[PDB]
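Take a look at the following structure, please.
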Amino acid sequence: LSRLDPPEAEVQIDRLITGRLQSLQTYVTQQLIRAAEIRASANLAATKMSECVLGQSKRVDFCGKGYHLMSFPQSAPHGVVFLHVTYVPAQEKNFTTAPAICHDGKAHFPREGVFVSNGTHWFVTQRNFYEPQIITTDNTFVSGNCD
Amino acid sequence: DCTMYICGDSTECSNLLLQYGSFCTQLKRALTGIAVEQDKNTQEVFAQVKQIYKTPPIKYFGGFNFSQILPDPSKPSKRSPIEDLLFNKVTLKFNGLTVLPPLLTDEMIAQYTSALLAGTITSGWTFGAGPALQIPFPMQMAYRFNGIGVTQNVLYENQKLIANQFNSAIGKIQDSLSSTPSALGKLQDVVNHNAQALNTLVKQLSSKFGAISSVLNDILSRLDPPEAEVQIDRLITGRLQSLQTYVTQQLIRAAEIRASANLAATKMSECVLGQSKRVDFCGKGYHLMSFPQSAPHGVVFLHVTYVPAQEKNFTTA
Amino acid sequence: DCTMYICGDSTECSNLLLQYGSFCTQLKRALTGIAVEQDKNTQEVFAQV
Amino acid sequence: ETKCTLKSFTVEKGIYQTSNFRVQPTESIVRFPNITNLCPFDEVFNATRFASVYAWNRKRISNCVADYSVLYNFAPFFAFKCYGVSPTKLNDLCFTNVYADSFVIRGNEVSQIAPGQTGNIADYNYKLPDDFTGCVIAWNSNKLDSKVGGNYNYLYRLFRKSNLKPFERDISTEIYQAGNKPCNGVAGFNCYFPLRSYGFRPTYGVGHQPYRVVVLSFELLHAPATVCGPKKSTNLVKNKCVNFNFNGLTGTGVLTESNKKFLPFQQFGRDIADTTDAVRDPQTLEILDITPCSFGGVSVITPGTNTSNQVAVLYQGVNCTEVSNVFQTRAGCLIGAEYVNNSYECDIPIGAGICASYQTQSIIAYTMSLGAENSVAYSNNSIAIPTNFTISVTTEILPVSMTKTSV
Amino acid sequence: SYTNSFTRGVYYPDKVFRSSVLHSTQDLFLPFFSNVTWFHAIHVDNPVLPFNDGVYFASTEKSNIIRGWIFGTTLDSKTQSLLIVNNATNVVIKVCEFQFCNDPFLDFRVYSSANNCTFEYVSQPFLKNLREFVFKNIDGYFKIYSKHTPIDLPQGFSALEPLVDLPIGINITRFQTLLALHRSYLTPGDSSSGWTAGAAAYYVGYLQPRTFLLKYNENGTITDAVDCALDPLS
Ligand SMILES: *[C@@H]1O[C@H](CO)[C@@H](O)[C@H](O)[C@H]1NC(C)=O
Ligand SMILES: *[C@@H]1O[C@H](CO)[C@@H](O)[C@H](O)[C@H]1NC(C)=O
Ligand SMILES: *[C@@H]1O[C@H](CO)[C@@H](O)[C@H](O)[C@H]1NC(C)=O
Ligand SMILES: *[C@@H]1O[C@H](CO)[C@@H](O)[C@H](O)[C@H]1NC(C)=O
Ligand SMILES: *[C@@H]1O[C@H](CO)[C@@H](O)[C@H](O)[C@H]1NC(C)=O
Ligand SMILES: *[C@@H]1O[C@H](CO)[C@@H](O)[C@H](O)[C@H]1NC(C)=O
Ligand SMILES: *[C@@H]1O[C@H](CO)[C@@H](O)[C@H](O)[C@H]1NC(C)=O
Ligand SMILES: *[C@@H]1O[C@H](CO)[C@@H](O)[C@H](O)[C@H]1NC(C)=O
Ligand SMILES: *[C@@H]1O[C@H](CO)[C@@H](O)[C@H](O)[C@H]1NC(C)=O
């Protein structure tokens, strides 16, 4: 506006405006795409907050890798960190397993857990912790014969 | 590469394109970000297991038959007949447009799929929540039936019928997938869209963009430098816009593929690595187990569903 | 419609737009894809039964 | 180069793309069709008998390649004067028509054949236009057009009512009515014959001997040009990307033999992407396919200046047979690293299942390991029951909001 | 008369090779299934036909019935007109500004009284004996497409090859066909002729600017062609 005359600088100003508008439309598009990405991430984070912190979920790896127990949130200038408490089994041992037990001509199945055997012995245990208990009628039910 | 896409073998064209700014500096950066994101999406669904598991040599799990999902030692490529059928059905040098192959090839994804299959068949769900625990397959089926409310007696008694039904379903699913040619549509549409976008971006070089000709040499060998610097600018702006819109389409499709891959990884973790109580998240009906299968650009989940039938009327109180 | 939105009732304008390449083709293809997607999204929630 | 691309001084560990590798062509070839239709310049300059000055012999030249060099096969001519054009660059242009006007004149009248000049020849016999863009050649012909007795066959007009127009011919033999006396076809007082004869004899000096003058005038009307200069030619190149200029089709690439049988009316072929893929040779009937030579992208796999400075180069999507341990992969070809046979944990991704790292020494390259190996014994009468528990903590970081900005 | 041209009137739009691909181009073609004029009963009452956008000359002549062609603007004095005369083993193509009579004829080359020549383009001669020609003039280049195929227009497909192209541009608005007879009728300005000979029929069809989709096979020849304002499927 100080070197060239008005009627010949109008085209230059128009080209500059076109360039600066084309460089800004792309920025707005990138901002929209990143805003949609952040919206999806925030929806996922809110879902995890509701299903992990405000209660216990039965999902596998939605509230941590393993068996989820609880979750603690922590803030961050642009996000949230979830600390998931996971119960992991360890120190497993080999045992003999059987579907049912046939006694008195009737095939009895365990209510909760399975029958474990360590050699000429049979007990009932759960599926997450080894607790040998005698095979009684409380933890077993008859459902026919072993035919 | 904007130095070659917009300017075909010209130094003054590159000098004028460098004057436009750093459009290429962010375009090639967004493209590399898309590439890294696509290479990472292949590790959140197939690379969930830490240790590779193998199948026992004795192929007798209790009455079931998994010959169609386990890798076949006859074929050199370690894949299953279902993976071979899915691989033989997905139909797959320029002016600066290159294609980079993915990190995980079709063999490593196959090994991850085989490891996940071994973990979900031999160990059940303990391979995805800690140390692997050995357990017979019929007892795993009894666990999965008791998890939804059905007693274990119907499985321990009618085991042969369930095994025969599972074998019939595994044998019929191949014919069902081979009957409809549009079964592998979600994996072919993305490849078709990518091919069409690439072909269009290459073909749009022949467009005049308002100039006399599309090739810079013809412009610069038929006019004068002061009269052949605005005709080159038209082509430069046209190709820059055609590349910017292409980068925008690639970003949108990459976001869509990222969402799809996140959903697929969630389904892999909640259906293959354990049993879920969701209604139609691991198949339509009562979910029991899920088997993954690789594909050059995706994953196919085979969900085993137990459905009641032959109901009868009774009085309730 | 590219022919009417940009080149309304002008044959010369349509001939000038024709040399711009397949921008209009890809635009209408994306619009048809959006339409098909919007018509399909109404069948994954209400047409489950 | 990586520091210049990233605009920093302490680069991190990873692979970074900086520039692209391009093979520059060594030579440049240009092949145009044969030169067949040589315009009849020999029959104009080396004719058997030239015409008079007033009846200057005019010949039209069109639809033929004009070789402006055959004009200098003999060379004593003193007047090779070109007006409006340069005698050297005559082969760098094309015109629609070439008019050749030949005539014999005296030696002192050679300078009169020029735009603007006047006299006794270029006033009533053969006048040149003012804006004449052409070439006037003139050479002595004493040995051919001089008789001892006298060569009185060449005539010239001396008297006329008014001057002529540019490129005008007058062949009238009417008596010049000089005075008011009406001439009755007889010669005498105030009634002179306009056409006189030349007394060409070998005994003349250097100013009155017969001189043959040809005038080549170029016409460049809006009609398409059919008279172009002689096109040059070169040799062919094999297994090397050079610059080809086949009959207007210009490009850069390797011209390799193939079996793409073309049709007799077509010269080149375009692929599905409208890119030129094959082109005929303008000299021999043989199809040549155009192929891009070594082209791709260079990437520096640097472990970061924090550890060391030894970097490795990677050419992506291009074989490294043409233009530090060279190793060919499925995702490209890397130099500066040695291919290790033991699979470790992937650190720097490369592609196709190959990753680089620092062994500690030099950059390595190994097939990435998918994990450990553990095969449990599957038995229908054995189970693994846990005994102990472990309470672990897992971190999961997720962004929520963004930076609110406005322009 | 008036007949229909089902699937004929196609040619190569440009001198480029293509292999097993589809190419859509907006060129000047003859619309498929159109109303073309079949003048079989006009044995030289033969007015000259216009030359707006080119002509499609189809000939099923027995043997050497067509002797040449004339393409003028007004066929008057000082009017550039391109004449082509096909002899036994040579062809003569010239552009003459001379006036022509109503029906020029060859009997041995007396067509008209006036004579004035500007350019000449002699070359190789052009001519179950179907002979198709497509004559057009764009960008000052008079192009001809020739094809000689065995067999009325059948339901087959045959492309036209750009044999000859002349760098000359005239406002061609006339069209004259040249027959042959043995009655020995001299033409010092004659306006009528006629002789019992074989079947003589010259098809005339005007071209139109349309978009055509051509399929090129592995050999690079046109086998399938689709118009774009004929049927909804097209
Ligand atoms: C169970 O026995 C197998 C085979 O001997 C062995 O590999 C495995 O480690 C054993 N499990 C435990 C928990 O010791
Ligand atoms: C198996 O475990 C029970 C539980 O303590 C024990 O009483 C029994 O002796 C064990 N069996 C053998 C063979 O040691
Ligand atoms: C599984 O099925 C395949 C093909 O039907 C058969 O070849 C194989 O023997 C079967 N395996 C078992 C254990 O039944
Ligand atoms: C139960 O009774 C209703 C009413 O008659 C009938 O429609 C229905 O089919 C019956 N259910 C079965 C399983 O037969
Ligand atoms: C050009 O001339 C050379 C040498 O006479 C010959 O080998 C070649 O075939 C000619 N080219 C054509 C197209 O006739
Ligand atoms: C460099 O290494 C030191 C030592 O481990 C570390 O403290 C520092 O954060 C590293 N810096 C970068 C940029 O990696
Ligand atoms: C590179 O060239 C070598 C030598 O011919 C060949 O063995 C190898 O397969 C080539 N690699 C690629 C990716 O083309
Ligand atoms: C062609 O035109 C003539 C005269 O205009 C008419 O009689 C004839 O029906 C037309 N044929 C077709 C197929 O339109
Ligand atoms: C007439 O035909 C003869 C026979 O080939 C040929 O030699 C001659 O050049 C032709 N003349 C004209 C004027 O076409």
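All residue numbers given for chain A refer to Swiss-Prot; the residues shown span 981-1127 in order.
For this deposited structure, the header notes the method as electron microscopy, 3.2 Å.
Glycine residues also receive a Cβ, built from the backbone N, Cα and C atoms like all the rest.
Sharing the features that Swiss-Prot gives for it:
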{"type": "VARIANT", "residues": "A:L981 to F", "note": "In strain: Omicron/BA.1"}
{"type": "VARIANT", "residues": "A:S982 to A", "note": "In strain: Alpha/B.1.1.7"}
{"type": "VARIANT", "residues": "A:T1027 to I", "note": "In strain: Gamma/P.1"}
{"type": "VARIANT", "residues": "A:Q1071 to H", "note": "In strain: Kappa/B.1.617.1"}
{"type": "VARIANT", "residues": "A:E1092 to K", "note": "In strain: Theta/P.3"}
{"type": "VARIANT", "residues": "A:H1101 to Y", "note": "In strain: Theta/P.3"}
{"type": "VARIANT", "residues": "A:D1118 to H", "note": "In strain: Alpha/B.1.1.7"}
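Could you place these features in context, so I can see how deep they sit and what lies close by?
There are 8 other Cβ atoms within 10 Å of the Cβ belonging to A:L981 (variant position).
Around the Cβ of A:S982 (variant position), 4 further Cβ atoms fall within 10 Å across all displayed protein chains. DSSP assigns A:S982 (variant position) to coil in the three-state reduction, placing it in neither a helix nor a strand.
A helical conformation is recorded for A:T1027 (variant position) in the three-state DSSP classification.
Here the Cβ of A:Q1071 (variant position) has 11 other Cβ atoms within 10 Å, regardless of which shown protein chain they belong to. A:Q1071 (variant position) carries neither a helix nor a strand DSSP state and counts as coil.
Neighbour list (A:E1092 (variant position), Cβ cut-off 8 Å, at least 6 residues apart, same chain): A:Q1106, A:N1119.
Of all Cβ atoms in the shown protein chains, 9 besides its own fall within 10 Å of the Cβ of A:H1101 (variant position).
Mapped onto three states, the DSSP output places A:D1118 (variant position) in coil.
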Rounded to the nearest Å, what's the C-alpha distance separating A:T1027 (variant position) and A:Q1071 (variant position)? Just drop the number here, would you?
34
Rounded to a whole number, how many Å is the Cα of A:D1118 (variant position) away from the Cα of A:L981 (variant position)?
97
Quick one: pull the CA-CA distance for A:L981 (variant position) versus A:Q1071 (variant position), whole Å only.
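About 81 Å separates the two Cα atoms.
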Between A:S982 (variant position) and A:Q1071 (variant position), how many Å separate their Cα atoms?
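Roughly 83 Å, rounded to the nearest whole number.
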